[PDB]
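Accompanying notes for the structure given below.
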Amino acid sequence: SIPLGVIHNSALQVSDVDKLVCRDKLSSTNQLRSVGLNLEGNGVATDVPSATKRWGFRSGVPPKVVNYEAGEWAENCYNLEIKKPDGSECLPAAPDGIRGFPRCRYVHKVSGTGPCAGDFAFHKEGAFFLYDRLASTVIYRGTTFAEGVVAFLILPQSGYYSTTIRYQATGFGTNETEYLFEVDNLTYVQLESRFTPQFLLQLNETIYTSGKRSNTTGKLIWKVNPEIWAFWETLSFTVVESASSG
Amino acid sequence: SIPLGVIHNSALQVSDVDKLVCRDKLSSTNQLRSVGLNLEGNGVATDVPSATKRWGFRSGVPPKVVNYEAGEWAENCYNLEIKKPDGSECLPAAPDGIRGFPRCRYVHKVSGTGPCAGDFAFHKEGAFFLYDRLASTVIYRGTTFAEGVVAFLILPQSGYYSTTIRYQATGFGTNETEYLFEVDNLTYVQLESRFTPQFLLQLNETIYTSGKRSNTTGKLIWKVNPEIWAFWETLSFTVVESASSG
Amino acid sequence: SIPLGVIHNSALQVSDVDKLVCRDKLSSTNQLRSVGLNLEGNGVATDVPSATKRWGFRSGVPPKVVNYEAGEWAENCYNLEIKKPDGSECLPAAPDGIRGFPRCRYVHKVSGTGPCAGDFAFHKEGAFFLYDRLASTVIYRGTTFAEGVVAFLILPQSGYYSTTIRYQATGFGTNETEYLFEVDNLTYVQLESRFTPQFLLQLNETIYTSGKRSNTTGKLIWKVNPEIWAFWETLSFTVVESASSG
Amino acid sequence: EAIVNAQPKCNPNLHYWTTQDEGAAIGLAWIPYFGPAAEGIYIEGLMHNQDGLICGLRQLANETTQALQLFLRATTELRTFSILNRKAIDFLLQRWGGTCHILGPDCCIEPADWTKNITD
Amino acid sequence: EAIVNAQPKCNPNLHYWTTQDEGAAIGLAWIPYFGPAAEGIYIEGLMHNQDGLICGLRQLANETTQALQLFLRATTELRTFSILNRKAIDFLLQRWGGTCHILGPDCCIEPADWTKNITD
Amino acid sequence: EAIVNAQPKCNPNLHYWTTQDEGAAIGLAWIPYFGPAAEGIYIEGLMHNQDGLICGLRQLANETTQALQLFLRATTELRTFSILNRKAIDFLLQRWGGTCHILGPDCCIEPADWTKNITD
Ligand SMILES: *[C@@H]1O[C@H](CO)[C@@H](O[C@@H]2O[C@H](CO)[C@@H](O[C@@H]3O[C@H](CO[C@H]4O[C@H](CO)[C@@H](O)[C@H](O)[C@@H]4O)[C@@H](O)[C@H](O)[C@@H]3O)[C@H](O)[C@H]2NC(C)=O)[C@H](O)[C@H]1NC(C)=O
Ligand SMILES: *[C@@H]1O[C@H](CO)[C@@H](O[C@@H]2O[C@H](CO)[C@@H](O[C@@H]3O[C@H](CO[C@H]4O[C@H](CO)[C@@H](O)[C@H](O)[C@@H]4O)[C@@H](O)[C@H](O)[C@@H]3O)[C@H](O)[C@H]2NC(C)=O)[C@H](O)[C@H]1NC(C)=O
Ligand SMILES: *[C@@H]1O[C@H](CO)[C@@H](O[C@@H]2O[C@H](CO)[C@@H](O[C@@H]3O[C@H](CO[C@H]4O[C@H](CO)[C@@H](O)[C@H](O)[C@@H]4O)[C@@H](O)[C@H](O)[C@@H]3O)[C@H](O)[C@H]2NC(C)=O)[C@H](O)[C@H]1NC(C)=O
Ligand SMILES: CC/C(=C(\c1ccccc1)c1ccc(OCCN(C)C)cc1)c1cccc(NS(=O)(=O)N[C@@H]2CCOC2)c1
Ligand SMILES: CC/C(=C(\c1ccccc1)c1ccc(OCCN(C)C)cc1)c1cccc(NS(=O)(=O)N[C@@H]2CCOC2)c1
Ligand SMILES: CC/C(=C(\c1ccccc1)c1ccc(OCCN(C)C)cc1)c1cccc(NS(=O)(=O)N[C@@H]2CCOC2)c1
Ligand SMILES: *[C@@H]1O[C@H](CO)[C@@H](O)[C@H](O)[C@H]1NC(C)=O
Ligand SMILES: *[C@@H]1O[C@H](CO)[C@@H](O)[C@H](O)[C@H]1NC(C)=O
Ligand SMILES: *[C@@H]1O[C@H](CO)[C@@H](O)[C@H](O)[C@H]1NC(C)=O
Ligand SMILES: *[C@@H]1O[C@H](CO)[C@@H](O)[C@H](O)[C@H]1NC(C)=O
Ligand SMILES: *[C@@H]1O[C@H](CO)[C@@H](O)[C@H](O)[C@H]1NC(C)=O
Ligand SMILES: *[C@@H]1O[C@H](CO)[C@@H](O)[C@H](O)[C@H]1NC(C)=O
Ligand SMILES: *[C@@H]1O[C@H](CO)[C@@H](O)[C@H](O)[C@H]1NC(C)=O
Ligand SMILES: *[C@@H]1O[C@H](CO)[C@@H](O)[C@H](O)[C@H]1NC(C)=O
Ligand SMILES: *[C@@H]1O[C@H](CO)[C@@H](O)[C@H](O)[C@H]1NC(C)=O
Ligand SMILES: *[C@@H]1O[C@H](CO)[C@@H](O)[C@H](O)[C@H]1NC(C)=O
Ligand SMILES: *[C@@H]1O[C@H](CO)[C@@H](O)[C@H](O)[C@H]1NC(C)=O
Ligand SMILES: *[C@@H]1O[C@H](CO)[C@@H](O)[C@H](O)[C@H]1NC(C)=O
């Protein structure tokens, strides 16, 4: 059955209602809580190339939604808008009443294309996509989510800032996927797994503050050369339209 | 928490389940009741100009629906069909399973236009719009509702006639709203807050029974001169196309 | 109230929770079960002409759905695709989350036309249409269902093969309905109530295995002459484009 | 708390409509195909202001609104049907959610009928 | 009441399908991306007419229909999932919804094991 | 069973968001037309790893996933809101679903305060 978290002897333990002694008192449903916990807290890689490999398309499995009452402030969230090469949408529109995750420091918005060989996009490790107090087994189009898992417990009786980071993708959800961090509609940077959100923000600031944006109508793509842990515990520009940035 | 109505010492009192003594017996869920009560019973003005000022448009707030098992026969209900000046609908279509209020003596059907500066129309005093055993925080297009409020209780262990009264409105939901009672598609009466439903019905009868309807293809609008309480406790025609009716 | 099945003195009895003695022990909700039972088990005629007469169209009654946890392997199921003569669909598309019945030996798929004098198709005997763990009062377009009924109980503390049999109908849901068993898009057999699914399958095999299919582009319709119980307890071809098959 | 009606008016009479769940049928009327339409499923009753019940009831619904609206704001269910069920559970938890200490004010066990059996 | 089967026939055998909620997984089969499709989530069983259970069960479902349909007419929920939960609550209220009078027919408290402790 | 955190990392601090159901209003803020939008209904709190609660909590949610996913596979509800209510009912049934035998390990009735009243 679904496990239940109860504190005994100053330690959190799993014990369902059938395994409770008479000393345990449940005086109202208010003591019962459903909570959502972010995969970030377990040390998973939260960069866009790593996160997307954890998601895949599948058919024949109906989506399911379960609610939770309280969640964790996230550092990294994701907002996907993916189409097939012929232009058809890959992800379903968000059902009525399903809003994005309410607390994200960085929202990684990804627009791109891929084969999308499946009706719905699931989590390959079995985790959930956390929306506003609703957890789904599938990804919804254009809706901010955090990867996470749900717990159920018996209880014993700085402002909010969000920054959007935009990416372009080709061959999404495949063994050969390419990403570009977007500075504007015509200026892009080739993206690597090492690039933290703070590094991307400072890269964007540097490019703007001294004039590396595309001054033509063509697509200017930069590159950060290789010469350049957990979030809670912590240059020269040349053009070779590809380019380089030591 | 949500208050609960229980009879103690021959008087209705508010006392939640945590404030109940052992003398109180709850032998089945049948003793638990959710009921809807009409704002009319509190003495609010139920004429169309007064009722509409209690409703306003707002965005950013998701609608919510709660059910109730039993309601009160109403004298006045409302059925709104409002569009913006460019013709787009202002109110959402009724969701599946939401029907109109089942007992109305007079249904005030209002068709008109307004700016509609908001996604949904709410009750400015925080009351609910009562539909068929469903209470909503928002108004649905073309669906008969009664203004009301919901109570929850612990219980101790003449045919139906409905008449539709049609109105036209301009500048709906604003500080400058005008209404016209409709006699047919081309005959109208300027409406005032003093006009009771019975007065409107007798006005409609009088206009028909002796021939004051528009005998042209133009819009004939009448006016009742100023020289002409609770529902449970109770002429010469000239034309000046405006007109007058002493 | 809704009856409840409890075993007392080695016999199944109907007794609601208010009629239970202290000897009866309910230690978890797992002991509570909702089950679906097929009308076939009661000996009803399951041929297409007999089954369809038990269904009729009606308006003014909202559909309702109730769930059940376990069902019975059926021998006969039905999948209806009916349009009005002008081509408009008669049955609603299946709502989200409502799939067909999971265990059918024979699925009688019927495509045809009829007046469809009603918004929804109900069961005239008050039974339910059983879908995948959901029981409805109405038929959904193109969705496999079994006729059945639901029970609620307190518990005391060979592969799956499915064959589709296709039919054409004219004047569906009327006192004058005609059916044709379909062999291909141009070869048909006039259908009679006596024709069992196994007989139809062997008829289809016989027609194929020696060449009675329509070898033109016209509609070839056969007929089985009259000279030719429960499922759990058990030729010359001439053409007169009508025909005969002794 | 006691309910004090603070409304400009109170209709002391309650002409109500509801549905009969048990709805003892007459022949085939229970079959949805033969039964009433959505408009004809209602029964009615009339209730006068005995014990001041009606006027208290109107005031109670007025005062319930704030807590009800705050509950609806905090929930993600589009249509809420389970408020009364959750209050029945809370009723039982308040009394039987822990160990029942006989003769305690919070334990609803009366040993009187049997406490004589021992002393006899 | 006792269940009297009044049907023209009764299939005495019940070949049933259901789902395994506990569904003890084999490796990664519990992950929806790797697990079975909607068509392959079912287990099966066979049950014979011991105690006349199957024939009584078919009759019980037939007789449940009228009350079930009247309940569905009176409800506004499009899909009803809470009938069994509400009956579990009603089960507890019937026994524990009031003061329990020991040695009363309506109080399910047996003092026998401890009534010897006092008289010993 | 005890919870053993088997994760590569554990953020020992929990910066959480939730909603205030009681949400004691300030004037007209409870009225949906005047109240906050969907983005401003949240309260926040900070919780440190006392008793190892946070690290155990992350491990508990990780281990809940398999049973939760299997439950969601077997259900036909599109959105499940009743897991905690059904566990409150199961809590009461485990203790009060049968006859309570006083001084039995499975009966949560303490007669101590009154067993002195008889012997005095
Ligand atoms: C609860 O936490 C567990 C521990 O963090 C989670 O286990 C994860 O399970 C997924 C699959 O569901 C694994 O991803 C696959 O793993 C294997 C290869 O094993 C990995 O071994 C080490 C472990 O760190 C790693 O360095 C290797 O690169 C491999 O990735 C292959 O099938 C695939 O390549 C794929 O990566 C995770 O690796 C695994 N994590 C760990 C740390 O072992 C478990 O999913 C969580 N439960 C949930 C979310 O419900
Ligand atoms: C429960 O019943 C209460 C008493 O009937 C309801 O109080 C009403 O609250 C609304 C706002 O939610 C008020 O409307 C606004 O009121 C003020 C001005 O105050 C009024 O003062 C007197 C009272 O009769 C009146 O004569 C004046 O003209 C004012 O209207 C301004 O903000 C606005 O103009 C607006 O009208 C109602 O006036 C007030 N009614 C009374 C009788 O005081 C309360 O809403 C109910 N609770 C619900 C429905 O959940
Ligand atoms: C529970 O089982 C009952 C017994 O099987 C079901 O009773 C069936 O009720 C339907 C109507 O709801 C009847 O159909 C109509 O019946 C009458 C004529 O009576 C029939 O009499 C005998 C009975 O076998 C039969 O030989 C005749 O031909 C008649 O059909 C007329 O109104 C219509 O023609 C129509 O056929 C069934 O006949 C009746 N069955 C039996 C065996 O009596 C009952 O519906 C079940 N409850 C459910 C499904 O909720
Ligand atoms: C573990 C954190 C937590 C969470 C939580 C949140 C997110 C993710 C994981 C766990 C929690 C907070 C509020 C919840 O729901 C409130 C709204 N509800 C009416 C619908 C549910 C879970 C929480 C739990 C209970 C009480 C309080 N506060 S406290 O100051 O008393 N400290 C007490 C002293 C002993 O352990 C805590 C905070
Ligand atoms: C206060 C009126 C009322 C209402 C009510 C209705 C509308 C608005 C406000 C209050 C009520 C009636 C029926 C209800 O639900 C029935 C269907 N349910 C199975 C889903 C709920 C509330 C009602 C309540 C209980 C019993 C009866 N009748 S009585 O003759 O026994 N008189 C008893 C003697 C002592 O106080 C009443 C009528
Ligand atoms: C009567 C058949 C049945 C049904 C049933 C199924 C379909 C139609 C009519 C009745 C049944 C089976 C499983 C159910 O739900 C499981 C999933 N749930 C977690 C959501 C519900 C009903 C069933 C019931 C209980 C236990 C077992 N097996 S047994 O081997 O122990 N034999 C025991 C020994 C005493 O009587 C049975 C099978
Ligand atoms: C993706 O490409 C790599 C290249 O090394 C190959 O080994 C792998 O099998 C490919 N994946 C699929 C699913 O074809
Ligand atoms: C950048 O592209 C997006 C996506 O097409 C578009 O909505 C936006 O207006 C563009 N911005 C500028 C400054 O051109
Ligand atoms: C990049 O920097 C510019 C200039 O400060 C700013 O307007 C823009 O929002 C930044 N973009 C991101 C994604 O932070
Ligand atoms: C124009 O763009 C180039 C890259 O193509 C960049 O190196 C250069 O600094 C830009 N010049 C100005 C004047 O902004
Ligand atoms: C509506 O018009 C009146 C005219 O007296 C004015 O006082 C009021 O402010 C106006 N309301 C709004 C919302 O502009
Ligand atoms: C009056 O106008 C309404 C709304 O356009 C229309 O449906 C109705 O047929 C008209 N009636 C007559 C008698 O012209
Ligand atoms: C007005 O009176 C006419 C004539 O009796 C009648 O047909 C019509 O329905 C009445 N209209 C209303 C709104 O009562
Ligand atoms: C024609 O309409 C006028 C108002 O324009 C009205 O006063 C008059 O009585 C009507 N005449 C007839 C003959 O109906
Ligand atoms: C159908 O036709 C038959 C022919 O015998 C007739 O008796 C019956 O009344 C007809 N049914 C209807 C509903 O008209
Ligand atoms: C038979 O007709 C159906 C329905 O139009 C069609 O889908 C199918 O392809 C046809 N089959 C053949 C073999 O022509
Ligand atoms: C009829 O027989 C043919 C030939 O064996 C087979 O392909 C076809 O599926 C059969 N049709 C049915 C409805 O069984
Ligand atoms: C051609 O079809 C006819 C029926 O029209 C059938 O009797 C005959 O056997 C078929 N001939 C061949 C050669 O298949």
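All chain F residue numbers match Swiss-Prot; in order, they span 502-621.
For this deposited structure, the header notes the method as X-ray crystallography, 2.6 Å.
Backbone N, Cα and C define each Cβ position, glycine as well.
These come from Swiss-Prot:
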| type | residues | note |
| --- | --- | --- |
| MUTAGEN | F:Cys511 to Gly | Induces GP1 secretion. Complete loss of virus capability to enter into host cell |
| MUTAGEN | F:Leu529 to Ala or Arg | Reduced infectivity |
| MUTAGEN | F:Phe535 to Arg | Almost complete loss of infectivity. No effect on transport of GP to the cell surface and incorporation onto virions |
| MUTAGEN | F:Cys556 to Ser | Induces GP1 secretion. Complete loss of virus capability to enter into host cell |
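Annotated features taken from Swiss-Prot, shown on the structure.
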residue  : record               : DSSP (3 states)
F:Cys511 : mutagenesis position : coil
F:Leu529 : mutagenesis position : coil
F:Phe535 : mutagenesis position : coil
F:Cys556 : mutagenesis position : helix
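For the mutagenesis positions shown (F:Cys511, F:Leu529, F:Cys556), fewest C-beta neighbours within 10 angstroms: F:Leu529. The number of other CB atoms found within 10 A of the CB of F:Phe535 (mutagenesis position), across every protein chain shown, is 17. Among the mutagenesis positions listed here, namely F:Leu529, F:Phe535, F:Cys556, F:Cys556 has its C-alpha nearest to that of F:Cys511 (mutagenesis position).
Checking the mutagenesis positions F:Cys511, F:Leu529, F:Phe535 against chain A with a Cβ-Cβ cut-off of under 8 Å leaves F:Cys511.
Cα-Cα distance from F:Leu529 (mutagenesis position) to F:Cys556 (mutagenesis position): 41 Å (rounded to the nearest whole number). In this structure, the C-alpha atom of F:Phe535 (mutagenesis position) lies 40 angstrom from that of F:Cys556 (mutagenesis position).
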